[PDB]
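Worksheet for the structure shown next.
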Amino acid sequence: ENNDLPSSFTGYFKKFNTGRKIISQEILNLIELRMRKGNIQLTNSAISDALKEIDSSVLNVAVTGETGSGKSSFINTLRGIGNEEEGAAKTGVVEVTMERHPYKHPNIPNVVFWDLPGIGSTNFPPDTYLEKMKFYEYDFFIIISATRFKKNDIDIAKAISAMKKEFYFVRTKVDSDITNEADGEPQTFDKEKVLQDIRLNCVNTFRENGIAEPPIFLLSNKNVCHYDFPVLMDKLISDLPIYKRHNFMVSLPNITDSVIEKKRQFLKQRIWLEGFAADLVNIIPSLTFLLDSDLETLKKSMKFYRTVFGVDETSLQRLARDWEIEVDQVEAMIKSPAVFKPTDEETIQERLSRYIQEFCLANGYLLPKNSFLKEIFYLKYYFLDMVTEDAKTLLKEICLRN
Ligand SMILES: Nc1nc2c(ncn2[C@@H]2O[C@H](COP(=O)(O)OP(=O)(O)NP(=O)(O)O)[C@@H](O)[C@H]2O)c(=O)[nH]1
Ligand SMILES: [Mg+2]
């Protein structure tokens, strides 16, 4: 195929949708220009900066609404926390306080959810409210409502729109409405129709009050991944500057296979980046000896991936708790927990040695003839596929246990 490095390096990213790239074209060109000239110190530095930006990226998400709107369950769902685990948002807690309480993401501390007090329980008018709540500090400004449209909510929307700014409308408890129509309306019932009506009623409420009509999302916290949740996350990511997508993408709850699959694609681009900033070699990866200086990097990488896909230690026992079984049985459903557990069958070195042969037999080296990433990186790809698979497996169990 292509025996050119600069060319092969950037040729890799065309394997992802324009919106699922984690680095801009411009930045990608910078890296190539340097690489083209052969200036190794500068191309490593360029990549390094690019990853520095991605990581240091901070994300502030503001969520507002009246009590019982679903505001807590929402924020907790976006953090992978139960509605009662230590560090969860509680109802009316912020309302009484009358002050915004932040909630850093457990694994991605750079992602912050700001639970804002319902304007109803504050002696602040719309504009003063936003002012006190520091509106221009959030990347996202969500307004959450349930079945009844609150007059307060309307005024806030009216203030933001009149301000020429944007916000998202997350309507919850849609499940309640579908169960009510099904009950009283035997045949004249249809979730698809009920859904449509609820949506057009939100649309008009905004139009009627002279609001520009924002992105609307109907959903249920008593059964996420079922309605506009997947769409909600796609929209949120799409509205982000490229460099901020990575951190928010990997933070997202693993509610569907697509979310999970989208996470893997992002990380497959990070490995490639790390692989090159680390500099290529001419020795076949399966013929290398793994140093402890490497086994660590790989143990650290595995802990991160596992956490990102919710198949780590905590997440596991948490699931054992629900299903009333034990972690063991759970770890027996997936593969990643075993990787670093010494068994009578083989030692770490022996196992990782095999993973590299299998990976390259199935995927070949990803570069031009006699060019290779350092072994340590092919293993990350391997770990990444294993974790992705595991998350998917467990997600099936979660649903298979209704
Ligand atoms: N059926 C159903 N219930 C929901 C949904 N979202 C939240 N709830 C329910 O509402 C209760 C509490 O909602 P919760 O999110 O705590 O309220 P809150 O909006 O956060 N209060 P606060 O606004 O003060 O933060 C729980 O009983 C949960 O069943 C939903 O989409 N469908
Ligand atoms: Mg709350």
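Following Swiss-Prot, chain A residues are numbered 12-413, in order.
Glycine is no exception: its Cβ is also placed from the backbone N, Cα and C atoms.
Residues annotated as GDP binding site in Swiss-Prot: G79, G81, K82, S83, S84, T102, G103, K184, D186, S187, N232. On its own chain, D186 (GDP binding site) has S231, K233, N234 as residues at least 6 apart in sequence with a Cβ closer than 8 Å to its own Cβ.
DSSP assigns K82 (mutagenesis position) to a helix in the three-state reduction. Counting every protein chain shown, the Cβ of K82 (mutagenesis position) has 28 other Cβ atoms within 10 Å. In Swiss-Prot, the entry for mutagenesis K82 to A states: Constitutively active. Binds GTP but fails to hydrolyze it. Does not localize to the parasitophorous vacuole membrane following T.gondii infection. The structure shown retains the original residue.
Listed in Swiss-Prot as a mutagenesis experiment, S83 to N is described as follows: Abrogates interaction with HOOK3. Greatly reduces binding affinity for GDP and GTP. Abolishes GTP-dependent oligomer formation.
Long-range Cβ proximity for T102 (mutagenesis position), meaning a same-chain Cβ under 8 A and a gap of 6 or more residues, is found for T78, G79, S83. DSSP assigns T102 (mutagenesis position) to coil in the three-state reduction, placing it in neither a helix nor a strand. Under mutagenesis, Swiss-Prot gives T102 to D with this note: Abolishes GTPase activity. Reduces GTP-dependent oligomerization. Results in inefficient accumulation of protein at parasitophorous vacuole following infection with avirulent T.gondii strain; reduces accumulation of wild-type protein.
Annotation of the published mutagenesis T102 to A in Swiss-Prot: Abolishes interaction with T.gondii GRA7. Abolishes GTPase activity. Reduces GTP-dependent oligomerization; the original residue is retained in the structure shown.
Around the Cβ of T108 (mutagenesis position), a 10 Å sphere holds 12 further Cβ atoms from the protein chains shown. Listed in Swiss-Prot as a mutagenesis experiment, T108 to A is described as follows: Abolishes interaction with T.gondii GRA7. Abolishes GTPase activity. Reduces GTP-dependent oligomerization.
Quoting Swiss-Prot on the mutagenesis of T108 to D: Abolishes GTPase activity. Reduces GTP-dependent oligomerization. Results in inefficient accumulation of protein at parasitophorous vacuole following infection with avirulent T.gondii strain; reduces accumulation of wild-type protein.
Mapped onto three states, the DSSP output places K161 (mutagenesis position) in coil. In Swiss-Prot, the entry for mutagenesis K161 to E states: Blocks T.gondii ROP5 binding. The structure shown retains the original residue.
One mutagenesis experiment named in Swiss-Prot is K162 to E, and its note says Blocks T.gondii ROP5 binding.
One entry in Swiss-Prot concerns the mutagenesis experiment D164 to A. Its note says: Blocks T.gondii ROP5 binding.
Closest in space to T108 (mutagenesis position), of the recorded positions given as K82, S84, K162, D164, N232, is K82, taking the CA atom of each residue. Here the candidates are the recorded positions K161, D164, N232, and by Cα distance the one nearest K82 (mutagenesis position) turns out to be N232.
In the shown protein chains, 23 other C-beta atoms lie within 10 A of the C-beta of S83 (mutagenesis position).
Binding residues for GDP (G79, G81, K82, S83, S84, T102, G103, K184, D186, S187, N232) extend across at most 23 Å, taking the greatest CA-CA distance.
Sequence-distant contacts of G103 (GDP binding site), defined as residues of its own chain at least six apart whose C-beta falls under 8 angstroms from its C-beta, comprise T78.
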